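Peer 1: One structure, pasted below without further comment.
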Amino acid sequence: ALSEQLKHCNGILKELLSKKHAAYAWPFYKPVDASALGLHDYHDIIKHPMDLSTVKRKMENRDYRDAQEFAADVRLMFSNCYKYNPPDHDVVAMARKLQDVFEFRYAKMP
Ligand SMILES: CC(=O)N1CCc2c(sc3nc(SCC(=O)Nc4cccnc4C)n(Cc4ccco4)c(=O)c23)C1
């Protein structure tokens, strides 16, 4: 039985993957495939890749100790996007919008 706080995190994760946010969540569904995207410097710049499917697997495997560890992975995902891509890139605009959704509901932690 997940703790109350980790149940809240699982709900956040379900919302982030839902159709309601799919227009800006889609770049974060799967690990960045640097070779497929021609981003041949991605893994020289990003040392710890993260994506929503990895967060989902770690939640299902009970990897996360607490809500703080879950939130660190979600924020690592956004930070990687801000680090690698130029600030005017469309994916950065999508990252900002998905992070806005995350931060406001994470703040409602019970
Ligand atoms: C999280 C993060 O930092 N990422 C780096 C940047 C990026 C992605 S996913 C993605 N899709 C596209 S286009 C459709 C696509 O390529 N799909 C695809 C194809 C082959 C293999 N895997 C996929 C998903 N473009 C180009 C573009 C310019 C404006 C919006 O999108 C991207 O820059 C990215 C992840």
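One-based numbering along the chain as shown.
If you're wondering, the header gives X-ray crystallography, 1.5 Å.
Cβ from N, Cα, C; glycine included.
Pulled these from Swiss-Prot:
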MUTAGEN   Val32 to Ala (Swiss-Prot position 376)  Abolished binding to histone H4 acetylated at 'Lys-12' (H4K12ac)
MUTAGEN   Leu37 to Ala (Swiss-Prot position 381)  Reduced binding to histone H4 acetylated at 'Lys-12' (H4K12ac)
MUTAGEN   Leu39 to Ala (Swiss-Prot position 383)  Reduced binding to histone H4 acetylated at 'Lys-12' (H4K12ac)
MUTAGEN   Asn85 to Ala (Swiss-Prot position 429)  Abolished binding to histone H4 acetylated at 'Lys-12' (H4K12ac)
Peer 1: Here the mutagenesis positions are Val32, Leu37, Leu39; which one has the lowest number of other Cβ atoms no more than 10 Å from its Cβ?
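Peer 2: Relative to the other mutagenesis positions in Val32, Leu37, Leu39, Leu37 has the fewest Cβ atoms within 10 Å.
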Peer 1: Measuring Cα to Cα, how many Å separate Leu37 (mutagenesis position) from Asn85 (mutagenesis position)?
Peer 2: 13
Peer 1: Can you tell me how far the Cα of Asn85 (mutagenesis position) sits from the Cα of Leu39 (mutagenesis position), in Å?
Peer 2: 10
Peer 1: At the level of the C-alpha atoms, what whole-angstrom distance separates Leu39 (mutagenesis position) and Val32 (mutagenesis position)?
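Peer 2: Rounded to the nearest whole number, the Cα-Cα distance is 9 Å.
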